[PDB]
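Asks: First, the structure itself, so that you have it in front of you.
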Amino acid sequence: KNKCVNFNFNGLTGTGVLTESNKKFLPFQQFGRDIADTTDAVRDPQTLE
Amino acid sequence: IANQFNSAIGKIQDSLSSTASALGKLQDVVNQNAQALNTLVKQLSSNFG
Ligand SMILES: *[C@@H]1O[C@H](CO)[C@@H](O[C@@H]2O[C@H](CO)[C@@H](O)[C@H](O)[C@H]2NC(C)=O)[C@H](O)[C@H]1NC(C)=O
């Protein structure tokens, strides 16, 4: 967390700082998106947050 | 003549409190930039075939 990284979630590769989100995704949602259609936020596949 | 001028400046207080309608010319300019920035941002979602 809080460091810039080459992340990859389930094949969703990218560059970013990662942080804990107050955003509450539904169980059917694994990813979120920007108005620009970039992957904004992610639900982690091993720890459900 | 001073009472006319002082009255007339008094009416500018009321006009500029009550509405945006006169400043709409500056509103149009900031709004056009916001619209164009948001368009160039939304075009990132274009799949282009
Ligand atoms: C010119 O017009 C002004 C108003 O713009 C007149 O001034 C008013 O006069 C009456 C009394 O006659 C007062 O009750 C008002 O309060 C005055 N208004 C102001 C802003 O002072 C003025 O009398 C007119 N002069 C002439 C020569 O016709």
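Shown for chain B, in order and in Swiss-Prot numbering: 923-971.
Header lists the method as electron microscopy, 3.7 Å.
Cβ atoms are placed via backbone N, Cα and C, with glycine included.
Take a look at what Swiss-Prot says about it:
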- B:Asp950 to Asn: In strain: Delta/B.1.617.2, Mu/B.1.621 (VARIANT)
- B:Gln954 to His: In strain: Omicron/BA.1, Omicron/BA.2, Omicron/BA.2.12.1, Omicron/BA.2.75, Omicron/BA.4, Omicron/BA.5, Omicron/BQ.1.1, Omicron/XBB.1.5, Omicron/EG.5.1 (VARIANT)
- B:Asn969 to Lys: In strain: Omicron/BA.1, Omicron/BA.2, Omicron/BA.2.12.1, Omicron/BA.2.75, Omicron/BA.4, Omicron/BA.5, Omicron/BQ.1.1, Omicron/XBB.1.5, Omicron/EG.5.1 (VARIANT)
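Each of the listed features needs to be described in terms of its position in the shown structure.
Replies: When secondary structure is read from DSSP and collapsed to three states, B:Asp950 (variant position) falls in the helix class.
Shown in sequence order, the list is empty: the chain has no residue 6+ apart in sequence with a C-beta less than 8 angstroms from the C-beta of B:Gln954 (variant position).
The Cβ neighbour count for B:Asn969 (variant position), using a 10 Å radius over every protein chain in view, is 5. Annotation note: B:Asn969 (variant position) sits in a coil segment as assigned by DSSP.
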Asks: What is the total of other Cβ atoms whose distance to the Cβ of B:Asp950 (variant position) is within 10 Å?
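Replies: The answer is 9 other Cβ atoms.
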Asks: In whole Å, how far does the CA atom of B:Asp950 (variant position) lie from that of B:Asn969 (variant position)?
Replies: 31
